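Engineer: Dropping a structure here in structure tokens format, bear with me for questions.
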Amino acid sequence: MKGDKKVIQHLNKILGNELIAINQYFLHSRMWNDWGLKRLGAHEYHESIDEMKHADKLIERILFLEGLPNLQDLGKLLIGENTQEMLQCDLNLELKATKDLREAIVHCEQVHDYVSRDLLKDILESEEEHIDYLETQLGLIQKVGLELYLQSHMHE
Amino acid sequence: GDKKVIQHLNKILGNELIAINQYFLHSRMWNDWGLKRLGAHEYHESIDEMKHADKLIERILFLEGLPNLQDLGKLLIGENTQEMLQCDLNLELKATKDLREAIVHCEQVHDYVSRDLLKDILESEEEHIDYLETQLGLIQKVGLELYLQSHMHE
Amino acid sequence: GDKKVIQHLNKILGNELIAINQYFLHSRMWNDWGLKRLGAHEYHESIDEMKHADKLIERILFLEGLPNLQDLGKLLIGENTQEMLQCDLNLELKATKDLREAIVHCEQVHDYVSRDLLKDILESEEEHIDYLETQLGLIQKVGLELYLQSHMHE
Amino acid sequence: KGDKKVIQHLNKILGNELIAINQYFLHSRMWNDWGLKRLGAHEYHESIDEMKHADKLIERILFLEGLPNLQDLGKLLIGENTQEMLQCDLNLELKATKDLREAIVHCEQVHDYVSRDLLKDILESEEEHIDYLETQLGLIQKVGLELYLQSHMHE
Amino acid sequence: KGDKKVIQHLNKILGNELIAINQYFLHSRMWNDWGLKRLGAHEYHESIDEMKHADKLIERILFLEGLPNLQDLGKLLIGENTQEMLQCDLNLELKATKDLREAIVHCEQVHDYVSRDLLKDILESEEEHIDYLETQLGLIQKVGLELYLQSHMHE
Amino acid sequence: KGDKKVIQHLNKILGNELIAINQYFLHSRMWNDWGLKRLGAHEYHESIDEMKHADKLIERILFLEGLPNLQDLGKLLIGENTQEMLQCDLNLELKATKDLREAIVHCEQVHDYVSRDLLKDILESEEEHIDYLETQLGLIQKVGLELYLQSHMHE
Amino acid sequence: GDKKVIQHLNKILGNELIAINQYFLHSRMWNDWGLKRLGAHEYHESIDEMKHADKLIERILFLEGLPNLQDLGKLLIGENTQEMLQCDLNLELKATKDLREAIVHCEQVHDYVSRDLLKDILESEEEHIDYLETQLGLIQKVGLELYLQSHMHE
Ligand code: HEM
Ligand code: HEM
Ligand code: HEM
Ligand SMILES: [Fe+2]
Ligand SMILES: [Fe+2]
Ligand SMILES: [Fe+2]
Ligand SMILES: [Fe+2]
Ligand SMILES: [Fe+2]
Ligand SMILES: [Fe+2]
Ligand SMILES: [Fe+2]
Ligand SMILES: [Fe+2]
Ligand SMILES: [Fe+2]
Ligand SMILES: [Fe+2]
Ligand SMILES: [Fe+2]
Ligand SMILES: [Fe+2]
Ligand SMILES: [Fe+2]
Ligand SMILES: [Fe+2]
Ligand SMILES: [Fe+2]
Ligand SMILES: [Fe+2]
Ligand SMILES: [Fe+2]
Ligand SMILES: [Fe+2]
Ligand SMILES: [Fe+2]
Ligand SMILES: [Fe+2]
Ligand SMILES: [Fe+2]
Ligand SMILES: [Fe+2]
Ligand SMILES: [Fe+2]
Ligand SMILES: [Fe+2]
Ligand SMILES: [Fe+2]
Ligand SMILES: [Fe+2]
Ligand SMILES: [Fe+2]
Ligand SMILES: [Fe+2]
Ligand SMILES: [Fe+2]
Ligand SMILES: [Fe+2]
Ligand SMILES: [Fe+2]
Ligand SMILES: [Fe+2]
Ligand SMILES: [Fe+2]
Ligand SMILES: [Fe+2]
Ligand SMILES: [Fe+2]
Ligand SMILES: [Fe+2]
Ligand SMILES: [K+]
């Protein structure tokens, strides 16, 4: 059973996005920890872990479909230099990720690879949860102010 | 923090980032082939490199450096079990060479805490070399097929 | 219920009924030969198809159709381990082709609950394909006798 | 018998520990008196950490047949508000790590590797303390003094 | 805000505690170094007792709006052997109880009854230490030094 | 793979461990035979400690593709009474640590930092053993031989 | 204590001291090679000989002799698994010959407690011989590579 060439290419594209997010969120997590914003650092670590698990599932699916997972190409990390920029960078990355996920799902439907579609939909649900988290945090910065938002995320 | 020590630390970090991906892919390849014992052990090697990367990142930030997670070097991906193990060994031998050079520099500028971190990583890499050389020796002693059979089931 | 959806569900059900019997017989043949790990695994494949058949029967009755448990198609029975595994693989590949055609039809008439049921079965069949292709690949990598030895004891 | 200059170095490190014990203990109780109990508890634990380092150095000096010096207490850097107290602690820690590096150099030179390893363990702990202090000073810059204090009022 | 002379007295008692902490800690580690572990353990516990007294005095001084003095460390009385060490501790304790009685008199004079009660609790503890020390010196006389040391080798 | 002279050093340290295993095991069983059971038990644990060191050295030598030498057994220093046995153990330990320091120098020179760390760990344990031995000899001087023996008759 | 009995006991002790070191090194060789089941079993054989040595030392001291731990005879170190097992067997057969001669002498001078100790040691050596002859028999019956495969994993 060789999967569809274009589906495998789509899955490798989603994998590439996951690989960017893993590193981006891990660095942001450790930056927040370095700054003593430990609640932010812990949450961002868990975001990184979630992307690691997505990457794993994509790697497994690609190999089952007799494709070659691409872990060599690492795209541009969007690294902020303060809390507001870092969150916005994560949100920008997530919005790119979901655009790619939708185009991949379209392709899966068109060639009847419904299992790959379901996997991508599961990932998409998790990325929209991440967008929900990010948009809410940026909203909280507007509502309570940056300094109070940072204070709320100093201690776990 | 010393700028050349931070360069070294970022170099070691770069080596960890390659190993993470190389071992993770090799792990999932072995799993796809039904060599589940190899796949599980290789996954655990990958996790070990993730932990090393984490400590390096934390140290670089403490020393007010910028950790480099952007530049991913060349993955050494084998096409069968014998090549995969040799690729891992080739990577590890390069990693320990770089570790030794980084330790020298830490000693020279009296960064004894960075040296101790790198020595802990180096002991872990030498355990990995021990594992890899042992597996390649077993392939010579029992043959490839028996070695694979012995790593089919967990 | 849509008439052509019910026909598709009854076709998938027919595929499950073939699979139940083929896998159950293959299981008991392996147990008779003393290849108990294969017999146990094949027994669980048969049970999985039984559960799919149950879910299809229940769906057909909900949609006010008549489940067809009377028509049993051709069992693909092998005479040795390699043929049996390939017979199972050939049956699964036909099964996945019918499931995709049934899903296309469910989407067309907006029977999204039937589509979801068929998608869940499809994921289970692709896991069975993954298992079967892996086993055939292991036979190539370690040879038939070692593969059989590996599946003698549970 | 130990190397005489190694024992001198160990007694110098011990002297730094003795300053830090008292400085941190007083800062802790000042923060407790002011009702900044989270700062007070954390600083108490810094003081205890230095007490344990002092103990290990005393034991090592005695094993090497030296005389531990608990008599000469150097200058305590006592701040008058939270920002100064943290800065005082950081100033003390930086002097402490400099002395530790010079002691390790000397241990290495005379092949006293066990003393080196003891001082390296202490150095790891002092750098963790520097990490804590630099982080707190950075937090004061990022959220402001009053929020930083409020966050350290209750345990 | 407390009486200026009461605060001075409390700082004087605190100064005696800080000498005692360091003298007893060193003596404890000297006895451990010699393999007289029962003496070492007991002397360690005496040192901890003084640390806890010092803490209470610091807290009381800060409450009374005084400045605790952890900077001034008086003369440690370090012995060269078990008998001298025990006598050194006893000499220090007798000086300490003298200063405590004078501080209590002053607390009474100015109606600082809470500071008085704190100092009386500390004094009770010091007289228990004196009881311990005088009893050990008497055991050395009754069984001999070598038997006394043997009895305190193993915990 | 491993440095030829590093392997030589490791085999030298291993040789010293092999002497110590047998010397301490025999001293233990002599003390047991004499009814000095506390001495015999402690000396047994010293022997066990040396066995674990030898094991680690053997494993490291094999990893580095050297040939561990368990064939060459140097001179056991067997005493005739408790004081001589302790001094024989101390003489052996002091030769052991001298060799360990020379091996660490050589590991450092050729960047075998993992072998250095292993040898430093062994060195720390030998210095603990020296601490024990020097303390026992000091106790014999402080309380006398007969009381020292009495204290080590019963576990 | 009979002077000739003590000489015999010191001879047995000397055999134990060779065996401790030979089995301990063979154990760590097998571990280095990744034959962990062999390595663990050989470790336990080494420990068994340590315990025999201890009992002999205690008996000698009770009989007012001097235990000789200074003279270490020739270790028979093999270069591969079959050689190592044959080296162990050669040592054991020699050990049992000396044990039988020591027992003869104990019986002759009526040292029945020493005899009973040596008989206990001898029963253990004959069990070791049973193990070694069996392993060499297995190498003949299934072949070296399968024998090795069977002792890779604990
Ligand atoms: C910058 C690169 C990475 C870093 C720093 C990193 C770090 C970590 C850390 C610290 C853990 C927790 C390990 C533990 O303590 O148990 C972890 C877990 C894990 N990592 Fe990574 N990782 C990285 C990249 C990756 C990649 C590229 C993959 C896969 C393609 C991956 C897959 C996983 C998986 C599957 C887990 C277990 C998660 C779970 O089941 O909870 N990681 N990683
Ligand atoms: C101003 C001087 C000091 C004060 C106020 C002080 C206070 C304290 C306090 C409150 C404790 C906790 C005791 C307990 O609750 O059991 C303690 C423990 C301890 N102290 Fe001090 N101390 C001082 C100086 C020292 C010095 C100079 C040393 C050694 C050279 C030392 C060694 C120790 C040790 C080893 C502990 C036990 C820590 C543990 O294992 O948890 N202290 N001290
Ligand atoms: C190359 C020489 C030797 C090596 C590497 C060695 C190694 C070891 C090791 C690793 C252990 C287990 C220790 C633990 O983990 O607690 C042990 C136990 C022991 N050793 Fe040795 N050993 C050696 C020689 C000897 C000798 C020469 C004797 C006595 C004459 C001896 C007597 C014992 C005894 C009685 C035990 C405890 C066994 C038990 O009760 O299970 N060993 N040895
Ligand atoms: Fe994701
Ligand atoms: Fe597409
Ligand atoms: Fe799904
Ligand atoms: Fe995400
Ligand atoms: Fe939050
Ligand atoms: Fe690593
Ligand atoms: Fe360099
Ligand atoms: Fe460390
Ligand atoms: Fe590694
Ligand atoms: Fe099915
Ligand atoms: Fe249709
Ligand atoms: Fe569903
Ligand atoms: Fe199926
Ligand atoms: Fe299997
Ligand atoms: Fe098993
Ligand atoms: Fe310290
Ligand atoms: Fe110096
Ligand atoms: Fe250490
Ligand atoms: Fe500190
Ligand atoms: Fe905090
Ligand atoms: Fe007191
Ligand atoms: Fe007064
Ligand atoms: Fe009271
Ligand atoms: Fe007292
Ligand atoms: Fe007593
Ligand atoms: Fe003792
Ligand atoms: Fe040793
Ligand atoms: Fe050398
Ligand atoms: Fe280590
Ligand atoms: Fe030792
Ligand atoms: Fe034996
Ligand atoms: Fe005879
Ligand atoms: Fe018996
Ligand atoms: Fe044996
Ligand atoms: Fe076996
Ligand atoms: Fe294995
Ligand atoms: K607030």
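Since chain E takes its numbers from Swiss-Prot, the residues it shows come out as 2-156.
So this one's X-ray crystallography, 2.0 Å, going by the header.
Just so you know, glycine gets a Cβ as well, placed from its N, Cα and C.
Residues annotated as Fe(2+) Fe1 binding site in Swiss-Prot, with experimental evidence given as evidence: E:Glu18, E:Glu51, E:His54, E:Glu127. Among the mutagenesis entries in Swiss-Prot is E:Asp34 to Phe, noted as: About 30% active in Fe(2+) oxidation and storage, diiron-binding site does not coordinate fully, decreased overall flexibility of the BFR, partially occludes B-pores, see Fe ion inside the B-pore. The Fe(2+) Fe2 binding site annotation in Swiss-Prot covers E:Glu51, E:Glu94, E:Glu127, E:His130 and rests on experimental evidence. Residues or ranges marked as heme b binding site by Swiss-Prot: E:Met52. Quoted from Swiss-Prot, the note on mutagenesis experiment E:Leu68 to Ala is: Assembles into normal BFR with wild-type ability to oxidize Fe(2+) and store Fe(3+), 5.2-fold decrease in rate of iron release from BRF, greatly reduced affinity for Bfd. Under its mutagenesis annotations, Swiss-Prot gives E:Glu81 to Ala the following note: Assembles into normal BFR with wild-type ability to oxidize Fe(2+) and store Fe(3+), 3.2-fold decrease in rate of iron release from BRF, greatly reduced affinity for Bfd. Under mutagenesis, Swiss-Prot gives E:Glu85 to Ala with this note: Assembles into normal BFR with wild-type ability to oxidize Fe(2+) and store Fe(3+), 5.5-fold decrease in rate of iron release from BRF, greatly reduced affinity for Bfd. Record note (Swiss-Prot), mutagenesis E:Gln151 to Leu: About 70% active in Fe(2+) oxidation and storage, diiron-binding site does not coordinate fully, loss of bound K(+). The unchanged residue is displayed.
In the displayed structure, how are the listed features positioned relative to their neighbours?
Structural biologist: Counting Cβ atoms from all protein chains shown, E:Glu51 (Fe(2+) Fe1 binding site) has 24 others lying within 10 Å of its own Cβ.
All protein chains considered, the CB of E:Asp34 (mutagenesis position) has 20 other CB atoms within 10 Å. DSSP assigns E:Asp34 (mutagenesis position) to a helix in the three-state reduction.
Reduced to three states, the DSSP call for E:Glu127 (Fe(2+) Fe1 binding site) is helix. For E:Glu127 (Fe(2+) Fe1 binding site), the number of other Cβ atoms no farther than 10 Å from its own Cβ, over all displayed protein chains, is 22.
Close to E:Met52 (heme b binding site) in the fold, though at least 6 residues off in sequence, lie E:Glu18, E:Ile22, each with a CB less than 8 Å from its CB.
Cβ neighbours of E:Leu68 (mutagenesis position) (same chain, under 8 Å, six or more residues apart in sequence): E:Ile62.
Counting only residues at least six positions away in the same chain, no Cβ atom sits under 8 Å from the Cβ of E:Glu81 (mutagenesis position).
In the three-state DSSP classification, E:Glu85 (mutagenesis position) falls within a helix. Packing around E:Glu85 (mutagenesis position) is summarised by its Cβ count: 13 other Cβ atoms lie within 10 angstroms of its Cβ, all protein chains included.
The Cβ neighbour count for E:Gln151 (mutagenesis position), using a 10 Å radius and every protein chain shown, is 21.
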Engineer: Around the Fe(2+) Fe1 site formed by E:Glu18, E:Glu51, E:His54, E:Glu127, list the extra residues of the same chain whose Cβ is within 8 Å of the site's Cβ centroid.
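Structural biologist: Sorted by sequence, the hits are E:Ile14, E:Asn17, E:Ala21, E:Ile22, E:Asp50, E:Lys53, E:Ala55, E:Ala97, E:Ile123, E:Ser126.
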Engineer: Would you say which of the binding-site residues E:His54, E:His130 has the most Cβ atoms within 10 Å of its own Cβ?
Structural biologist: E:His54
Engineer: Have a look around E:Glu94 (Fe(2+) Fe2 binding site) and count the other CB atoms within 10 A of its CB, chains all included.
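Structural biologist: Taking every protein chain into account, the count is 22.
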Engineer: What is the interatomic distance between the Cα atoms of E:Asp34 (mutagenesis position) and E:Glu51 (Fe(2+) Fe1 binding site), given in whole Å?
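Structural biologist: Cα-Cα distance, E:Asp34 (mutagenesis position) to E:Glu51 (Fe(2+) Fe1 binding site): 22 Å.
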Engineer: Compute the mean position of the Cβ atoms of E:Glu51, E:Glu94, E:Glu127, E:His130, which form the recorded Fe(2+) Fe2 site, and then list in sequence order the other residues of that chain whose Cβ is within 8 Å of it.
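Structural biologist: Not counting the recorded site residues, we get E:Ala21, E:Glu47, E:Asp50, E:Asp90, E:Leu93, E:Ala97, E:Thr98, E:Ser126, E:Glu129, E:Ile131.
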Engineer: DSSP secondary structure for E:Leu68 (mutagenesis position), reduced to helix/strand/coil, please.
Structural biologist: coil
Engineer: Can you list which of the recorded positions E:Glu18, E:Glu51, E:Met52, E:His54, E:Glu94, E:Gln151 have their Cβ under 6 Å from some atom of ligand 2?
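Structural biologist: Going through E:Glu18, E:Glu51, E:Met52, E:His54, E:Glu94, E:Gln151 in sequence order, those close to ligand 2 turn out to be E:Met52.
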Engineer: I'm trying to understand the geometry here, so how far is the Cα atom of E:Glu85 (mutagenesis position) from the Cα atom of E:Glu94 (Fe(2+) Fe2 binding site), in Å to the nearest whole number?
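Structural biologist: It is 14 Å, counting Cα to Cα.
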Engineer: Checking interface proximity: list the recorded positions among E:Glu18, E:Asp34, E:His54, E:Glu81, E:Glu127, E:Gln151 whose CB sits under 8 Å from a chain F CB, in sequence order.
Structural biologist: E:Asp34, E:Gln151
Engineer: Taking Cβ distances under 8 Å as the criterion, give the subset of the recorded positions E:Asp34, E:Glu85, E:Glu94, E:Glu127, E:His130, E:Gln151 near chain D, ordered by sequence.
Structural biologist: E:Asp34
